[PDB]
Protein chains: 4
Amino acid sequence: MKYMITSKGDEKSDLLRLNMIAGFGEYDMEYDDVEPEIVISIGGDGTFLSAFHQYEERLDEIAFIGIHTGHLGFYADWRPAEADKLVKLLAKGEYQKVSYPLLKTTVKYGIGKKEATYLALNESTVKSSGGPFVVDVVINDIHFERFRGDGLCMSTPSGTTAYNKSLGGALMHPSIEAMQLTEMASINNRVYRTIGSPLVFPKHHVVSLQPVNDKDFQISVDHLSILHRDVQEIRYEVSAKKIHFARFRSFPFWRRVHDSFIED
Amino acid sequence: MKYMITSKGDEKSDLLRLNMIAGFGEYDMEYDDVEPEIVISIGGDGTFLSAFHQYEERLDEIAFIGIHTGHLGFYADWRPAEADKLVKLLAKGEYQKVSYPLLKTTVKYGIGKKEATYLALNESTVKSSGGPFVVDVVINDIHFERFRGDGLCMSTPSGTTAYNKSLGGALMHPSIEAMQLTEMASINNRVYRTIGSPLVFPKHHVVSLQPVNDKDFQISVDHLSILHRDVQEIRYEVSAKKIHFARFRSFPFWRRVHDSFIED
Amino acid sequence: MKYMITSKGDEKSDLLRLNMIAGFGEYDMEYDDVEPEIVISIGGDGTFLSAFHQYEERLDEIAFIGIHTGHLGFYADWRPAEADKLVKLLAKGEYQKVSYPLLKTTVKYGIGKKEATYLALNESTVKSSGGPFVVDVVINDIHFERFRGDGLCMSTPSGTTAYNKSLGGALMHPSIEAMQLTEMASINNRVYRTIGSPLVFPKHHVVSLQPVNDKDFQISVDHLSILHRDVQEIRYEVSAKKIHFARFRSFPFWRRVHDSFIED
Amino acid sequence: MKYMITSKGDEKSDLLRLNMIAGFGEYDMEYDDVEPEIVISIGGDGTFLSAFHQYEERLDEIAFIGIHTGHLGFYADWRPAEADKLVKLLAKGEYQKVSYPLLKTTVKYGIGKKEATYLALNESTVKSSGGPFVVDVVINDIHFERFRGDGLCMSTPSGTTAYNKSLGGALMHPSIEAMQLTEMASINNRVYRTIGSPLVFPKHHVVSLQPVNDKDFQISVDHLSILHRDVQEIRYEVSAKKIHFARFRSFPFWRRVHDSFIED
Ligand SMILES: NCCNC(=O)NC[C@H]1O[C@@H](n2c(C#CCN(CC(=O)O)C[C@H]3O[C@@H](n4cnc5c(N)ncnc54)[C@H](O)[C@@H]3O)nc3c(N)ncnc32)[C@H](O)[C@@H]1O
Ligand SMILES: NCCNC(=O)NC[C@H]1O[C@@H](n2c(C#CCN(CC(=O)O)C[C@H]3O[C@@H](n4cnc5c(N)ncnc54)[C@H](O)[C@@H]3O)nc3c(N)ncnc32)[C@H](O)[C@@H]1O
Ligand SMILES: NCCNC(=O)NC[C@H]1O[C@@H](n2c(C#CCN(CC(=O)O)C[C@H]3O[C@@H](n4cnc5c(N)ncnc54)[C@H](O)[C@@H]3O)nc3c(N)ncnc32)[C@H](O)[C@@H]1O
Ligand SMILES: NCCNC(=O)NC[C@H]1O[C@@H](n2c(C#CCN(CC(=O)O)C[C@H]3O[C@@H](n4cnc5c(N)ncnc54)[C@H](O)[C@@H]3O)nc3c(N)ncnc32)[C@H](O)[C@@H]1O
């Protein structure tokens with residue numbers, strides 16, 4: 001099938017990529033980075049996230065595979081030593097597809113109420129553009145709390161082991177179609193009150209952040225951080241789109257968590 | 001329809017119960033506490049939990065309603081001042097049913113591998129029977145961690161605002177069929193390691209706790225705490241059974257959370 | 001004695017200031033904002049912090065008093081309704097002085113190893129200037145951990161109820177000469193490890209943060225945030241300097257905490 | 001000098017003890033377990049804590065040394081391989097003494113207001129004797145909060161790396177004469193409020209726990225857990241007594257923390 005390979009760009013990843021291209025040349029595999037059906041990422045989770053964003057308009061046509069060339073790689077299923085076995089397995093079509101949920105972020109602006117939308121595989125975060133962060137949190141049009149603090153993080157299931165975890169969030173199995181909102185350093189006193197706890201939302205719930213004073217925010221989507229000025233609303237919901245992985249053997253999520261956080 | 005009313009048993013709840021029985025006597029409503037179709041709890045969440053356990057063998061035939069006579073009542077939809085409106089609405093059949101997920105706990109023993117099963121509406125917790133608590137946590141037959149600490153808590157979605165919240169768990173919307181495992185004071189050092197984070201499991205995942213040394217445990221299921229001796233395994237999974245509520249007006253979960261924790 | 005009054009600058013604080021100046025004119029009190037012996041802050045804790053920094057070179061010659069014109073004011077001992085009683089008490093010399101500890105921050109640079117020093121009443125925080133934050137934490141020349149995450153916060157005792165509290169720090173009575181280091185969203189996995197827990201340091205311990213890759217940092221000292229480029233070291237220690245408060249009646253720290261966080 | 005050696009009682013610790021007794025027999029060292037001046041503990045921190053409690057009436061006459069025969073031993077300064085070097089160093093008097101603070105717990109009862117006092121090296125904890133735990137927390141006679149939850153923990157500085165750490169407490173250098181109060185699973189909602197944060201108290205502050213309903217409590221002091229009935233008050237303060245360690249080389253507290261929690 002049509003495939004492409006992205007590389008972190010260090011010597012080890014570049015050479016592994018060239019050797020995999022050579023191995024694929026022995027099968028009916030066409031290198032095509034415009035319309036790949038398989039996208040292989042060689043590097044770390046940063047490389048994988050960049051691969052996802054490179055192809056986020058063709059997610060229903062692509063299955064992703066990650067090779068980790070460091071000690072990490074939550075989205076990675078393969079070690080570099082196994083690349084030749086992976087070339088063979090992929091060239092024979094011997095794989096199942098597994099899908100994880102994604103997060104949709106919509107940013108609405110002032111004069112004209114125009115919108116930008118973003119898809120996240122790990123999370124989308126919001127902070128102030130300098131100065132105090134204060135937003136009203138509105139859940140399905142219900143005013144839920146006024147948040148004062150450093151920022152907020154909305155995670156996908158597979159993102160729950162990333163920034164979300166560092167913020168005290170729950171780790172959620174990716175078969176659950178949900179998003180999880182965590183706080184960054186909320187202020188809580190007799191006058192200012194937030195829920196504190198992480199919140200887990202199902203599909204079709206909408207969480208809107210509404211400015212109270214300042215309308216400028218730094219919004220991240222996975223690695224990408226962007227200053228948005230004149231914001232009227234930031235809206236979070238579980239995307240209808242999913243990312244698909246090519247799976248060749250069992251590697252359960254909870255074993256992946258064990259291997260990344262308990263010991264390997 | 002057939003109904004019954006449980007009361008906390010203080011003067012206020014007992015009198016409200018008698019006045020509601022009087023009002024129901026003006027409709028085609030039969031008091032029947034053997035096979036009720038509607039169970040009304042007057043008191044607090046403790047009273048509601050006791051009502052649930054009284055009828056846990058007929059959950060598919062019953063819709064529950066809670067009236068709170070104090071300042072609390074997460075499972076309560078009604079204030080005592082509204083009891084006459086509730087009598088009327090219920091007597092006319094003007095309600096929809098909403099279902100929340102439940103937690104199944106199985107305790108397996110020694111000589112004979114016999115089993116006890118329990119259903120929980122809030123949570124099931126495990127602690128040692130005195131002396132150190134150490135269990136292996138096995139997820140779908142994958143050895144995930146060896147837990148050392150005070151205990152573990154497995155929560156339903158609606159239980160996530162209860163003990164789970166105090167332990168740092170996420171609050172989960174009850175449309176999500178899941179259970180959430182939280183730690184109580186885990187020990188973490190260079191030799192002993194746990195995940196720390198709360199874990200959220202979908203339906204059909206099984207979490208087994210397996211003793212390492214001591215086989216005696218104090219196991220709670222909602223308010224009920226029982227010493228179990230000679231335990232071989234404690235198994236948690238999302239139940240196939242659900243609790244059904246009679247709903248007469250919108251009172252969204254997130255508004256309920258707001259009212260209980262942010263302000264009312 | 002020589003005094004001055006700073007105001008938040010809204011109508012309520014400005015008018016209270018003018019009325020207090022009028023009342024002081026009935027005693028042997030000279031308004032002097034170059035060498036005051038008493039500095040009165042009318043506003044919130046932000047106003048008080050600004051007053052502290054305005055006079056941080058004459059801290060051994062000044063006693064501070066705060067009036068809070070909102071609902072807040074941890075450093076405030078007086079409500080606006082009591083300003084006339086305060087004018088009288090102050091004009092008669094009827095007060096004791098209480099001292100709180102301060103935090104010294106030293107920032108060392110590249111070409112020339114030049115230094116900037118800062119005093120903090122609440123805390124000093126460090127974050128990256130964009131991009132990843134990674135520092136080595138060195139305690140009394142002992143390499144203690146490599147911190148990866150959003151940032152670090154070093155608090156004074158009286159600052160422990162501020163940013164430190166939101167980050168999970170302990171609240172420390174200000175008779176303890178100490179500083180407290182808290183983490184902001186540390187990453188912890190099989191490869192990256194931090195202590196997690198807040199750390200409390202006595203006087204004479206030195207905590208040095210040493211860059212690992214990027215040498216540019218955003219450093220805050222109380223409200224003031226400054227981009228520092230080409231940083232070689234950030235050094236924290238309990239200052240030899242103290243802030244002095246004029247106290248006219250008992251208002252214990254723990255009662256102040258109760259009133260600010262439990263109820264008033 | 002007069003010395004004694006306690007052993008964990010496994011083969012490795014018992015044999016090391018016998019070999020150390022043999023080595024001491026080559027110096028002017030008298031084995032005396034009634035009035036030792038040096039107490040050597042061979043085992044783990046549990047063994048060390050038991051040694052401390054065995055001699056808690058002669059703490060001003062004793063210096064303690066711990067050898068750890070497992071992977072642990074926060075109070076241990078020596079590995080078994082170094083026991084012969086320790087015999088020699090101790091027999092020559094080549095050591096300095098370092099002191100850590102201790103916690104005094106006083107339990108007052110009903111009919112007669114009689115008192116029991118306890119000293120703790122790690123911590124003293126309070127839980128209910130079954131059923132709900134509710135106490136008023138009174139600090140220097142100031143009603144500070146009504147605590148509802150699983151229990152409370154009051155730690156010494158050196159105990160801050162023990163149960164206190166698992167409960168989210170700060171780690172405090174033992175040169176600070178203080179105690180630290182942490183919560184176990186407090187309930188917090190619109191009706192029930194606690195501070196949440198750990199609290200650090202200086203010497204001479206008194207923290208009293210006062211029953212609200214049930215008067216029976218399970219009180220731990222280091223490893224020892226005791227049911228106390230008819231309790232009127234539990235009082236915590238930093239002890240005037242200190243534990244003394246014999247130190248033969250530098251092993252800073254923060255390096256000890258690094259070695260126990262970061263890596264060794
Ligand atoms: N993005 C700004 C978000 N911060 C606030 O809304 N701060 C105000 C609230 O904090 C209370 N407070 C202060 C103060 C003060 C004045 N600050 C604003 C200004 O100077 O303009 C500067 C301090 O902010 C704290 N800050 C920063 N970010 C967070 C965060 N995420 N969480 C919690 N605090 C945070 C740091 O401590 C700064 O040193 N001091 C105390 C005190 N010692 N004890 C109790 N309350 C106090 C004060 O009565 C008010 O209710
Ligand atoms: N259900 C028992 C679960 N506790 C343990 O496994 N404790 C042993 C571990 O803790 C380390 N430790 C100690 C100690 C010690 C000896 N303890 C057992 C005995 O005496 O038989 C008593 C202490 O246990 C602590 N304990 C109780 N429950 C929890 C919990 N849930 N979480 C964390 N600790 C907990 C309390 O502190 C008691 O005062 N002292 C220190 C120290 N000062 N600094 C660092 N490590 C230390 C020690 O090197 C070992 O690795
Ligand atoms: N100031 C940067 C600090 N962040 C890191 O060092 N991130 C790398 C570490 O996280 C692991 N990881 C990732 C990822 C990834 C790639 N990131 C860098 C890049 O793209 O260049 C972007 C993600 O960073 C996370 N990030 C940001 N700030 C914090 C923070 N304070 N704490 C914890 N994470 C934080 C957010 O999630 C971003 O979406 N994804 C996962 C995953 N899903 N599950 C487990 N591990 C994972 C990965 O294997 C590596 O070990
Ligand atoms: N040592 C007892 C300490 N527990 C309480 O004071 N519980 C009552 C408070 O919790 C609220 N609540 C309930 C409930 C209920 C009835 N419980 C008493 C009885 O049945 O007699 C049993 C439940 O207690 C929870 N429990 C136990 N220990 C802790 C702890 N340390 N921290 C927090 N909760 C704790 C567990 O969940 C049990 O399943 N259910 C909910 C709910 N689903 N959502 C929100 N609030 C709720 C309720 O409105 C009230 O304000």
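Recorded method for this deposit: X-ray crystallography, 1.6 Å.
Each residue, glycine too, has its Cβ placed from N, Cα and C.
If you check Swiss-Prot, you get these features:
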type	residues	note
MUTAGEN	C:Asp45 to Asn	Only minor changes in the structure and a 10-fold decrease in the kinase activity
BINDING	C:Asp45, C:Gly46, C:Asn122, C:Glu123, C:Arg148, C:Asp150, C:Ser158, C:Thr161, C:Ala162, C:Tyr163, C:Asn164, C:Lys165, C:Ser166, C:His223	NAD(+) binding site
ACT_SITE	C:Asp45	active site, proton acceptor
MUTAGEN	C:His223 to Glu	Twice less active than the wild-type. Its activity toward DTA is increased 2-fold
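Look at the Cβ of each of the binding-site residues C:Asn122, C:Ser158, C:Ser166 and count the other Cβ atoms within 10 Å; the largest number goes with C:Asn122.
Counted over all residue pairs in C:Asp45, C:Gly46, C:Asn122, C:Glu123, C:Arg148, C:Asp150, C:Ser158, C:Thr161, C:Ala162, C:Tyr163, C:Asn164, C:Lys165, C:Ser166, C:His223, the record's binders of NAD(+), the longest Cα to Cα distance measures 31 angstrom.
Proximity to ligand 1 at the level of Cβ atoms, with a cut-off under 6 angstroms, picks out C:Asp45, C:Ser166 from the recorded positions C:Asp45, C:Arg148, C:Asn164, C:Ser166.
In the three-state DSSP classification, C:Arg148 (NAD(+) binding site) falls within a strand. Long-range Cβ proximity for C:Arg148 (NAD(+) binding site), meaning a same-chain Cβ under 8 A and a gap of 6 or more residues, is found for C:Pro132, C:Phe133, C:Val134, C:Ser186, C:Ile187, C:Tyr192, C:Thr194. The separation of C:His223 (mutagenesis position) from C:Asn122 (NAD(+) binding site), Cα to Cα, is 9 Å. With a cut-off of 8 Å between CB atoms and residues at least 6 apart in sequence, the same chain places C:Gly46, C:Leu49, C:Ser50 near C:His223 (mutagenesis position), listed in sequence order. The number of other CB atoms found within 10 A of the CB of C:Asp45 (mutagenesis position), across every protein chain shown, is 21. Ranking the binding-site residues C:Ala162, C:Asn164 by how many Cβ atoms sit within 10 Å of each one's Cβ puts C:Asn164 at the top. By a Cβ separation below 8 angstroms, chain B lies close to none of the recorded positions C:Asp45, C:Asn122, C:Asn164, C:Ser166.
Here the recorded positions are C:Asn122, C:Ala162, C:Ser166, C:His223, and the ones sitting under 8 angstroms from chain A, going by CB atoms, are C:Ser166. In the three-state DSSP reading, C:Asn122 (NAD(+) binding site) counts as coil.
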